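Worksheet for the structure shown next.
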Amino acid sequence: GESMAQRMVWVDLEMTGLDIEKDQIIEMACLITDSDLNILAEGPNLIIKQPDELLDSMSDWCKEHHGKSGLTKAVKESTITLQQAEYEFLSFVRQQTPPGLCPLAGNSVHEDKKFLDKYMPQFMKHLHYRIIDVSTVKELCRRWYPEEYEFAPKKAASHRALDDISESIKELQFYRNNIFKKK
Ligand code: NA
């Protein structure tokens, strides 16, 4: 029971931008780890259809980055609606975590939570309200462990959801192994 309740729901999203009032989710991936960051199950890794007009009006940063990664083209070709994507992720976490008990995890994953609370509220209902923000640990590492901070793994920062989740886990594992108290 406690082991199940101590799992983590790792999620990373791509969005058309950071404006919660207009922007939409275009990519989502999800991994489950145990409390010790071992990957237990790989969830859906989905590209969500959104309208051409929204993609055409994205910021220059988003056009450049989602364009070169292939994501923009894949969004235009997608047949996955937001609602169907949500169901895939909700079904996955229902198979993997007890209801209400496990947190979202990722780098600045509160931004993903802001989008998910609005656009996948039933998925979020399965999760705790707390988060495991790897960037909180990053910012504490930078302050309290500046020497160790220089050794954190370099990120490819490809802005593709599943690859970025994996790098987030690796960053948190680095902090656990290097700035937390030794047993
Ligand atoms: Na992210």
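Residues displayed in chain A correspond, in order, to Swiss-Prot positions 36-218.
For all residues, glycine too, the Cβ spot is worked out from N, Cα and C.
According to Swiss-Prot, the feature domain 'Exonuclease' maps to 43-207.
Counting only residues at least six positions away in the same chain, the Cβ atoms of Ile60, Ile61, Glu62, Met63, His101, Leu106, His194, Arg195, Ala196 sit under 8 Å from the Cβ of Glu49 (mutagenesis position). The annotation Mg(2+) 1 binding site is assigned in Swiss-Prot to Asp47, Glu49, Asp199 on the grounds of experimental evidence.
Long-range Cβ contacts of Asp147 (Mg(2+) 2 binding site) within its own chain (separation 6+, distance under 8 Å): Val46, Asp47, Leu48, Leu139, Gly141. What Swiss-Prot records for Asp47, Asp147 is Mg(2+) 2 binding site, and it gives experimental evidence as the kind of evidence.
Reduced to three states, the DSSP call for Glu49 (mutagenesis position) is strand. Listed in Swiss-Prot is the mutagenesis experiment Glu49 to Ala, annotated as follows: Loss of 3'-to-5'exoribonuclease activity.
Of all Cβ atoms in the shown protein chains, 13 besides its own fall within 10 Å of the Cβ of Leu53 (mutagenesis position). Looking at Swiss-Prot, you'll find the mutagenesis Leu53 to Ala noted as follows: Loss of 3'-to-5'exoribonuclease activity.
Experimental mutagenesis is annotated in Swiss-Prot for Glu146 to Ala, with the remark: No effect on 3'-to-5'exoribonuclease activity. According to DSSP, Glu146 (mutagenesis position) sits within a helical segment.
Using a 10 Å Cβ-Cβ cutoff, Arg178 (mutagenesis position) registers 9 neighbours. Quoted from Swiss-Prot, the note on the mutagenesis of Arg178 to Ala is: Disruption of homodimerization and loss of 3'-to-5'exoribonuclease activity; when associated with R-179 or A-179.
The annotation that Swiss-Prot gives for the mutagenesis experiment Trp179 to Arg reads: Disruption of homodimerization and loss of 3'-to-5'exoribonuclease activity; when associated with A-178. Sequence-distant contacts of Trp179 (mutagenesis position), defined as residues of its own chain at least six apart whose C-beta falls under 8 angstroms from its C-beta, comprise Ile214.
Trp179 to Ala appears in Swiss-Prot as a published mutagenesis result, with the remark: Disruption of homodimerization and loss of 3'-to-5'exoribonuclease activity; when associated with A-178 or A-215.
Under the heading active site, Swiss-Prot lists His194, citing experimental evidence as support.
Around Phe215 (mutagenesis position), a 10 Å sphere centred on its CB holds 10 further CB atoms from the protein chains shown. Here the residue is the original one, while Swiss-Prot reports the published mutagenesis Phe215 to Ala with the comment Disruption of homodimerization and loss of 3'-to-5'exoribonuclease activity; when associated with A-179.
Rounded to a whole value, the Cα-Cα separation of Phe215 (mutagenesis position) and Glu146 (mutagenesis position) is 26 Å.
Closest to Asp199 (Mg(2+) 1 binding site) in space, going by CA atoms and restricting to the mutagenesis positions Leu53, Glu146, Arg178, is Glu146.
Across the structure, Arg178 (mutagenesis position) and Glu146 (mutagenesis position) place their CA atoms 23 angstrom apart.
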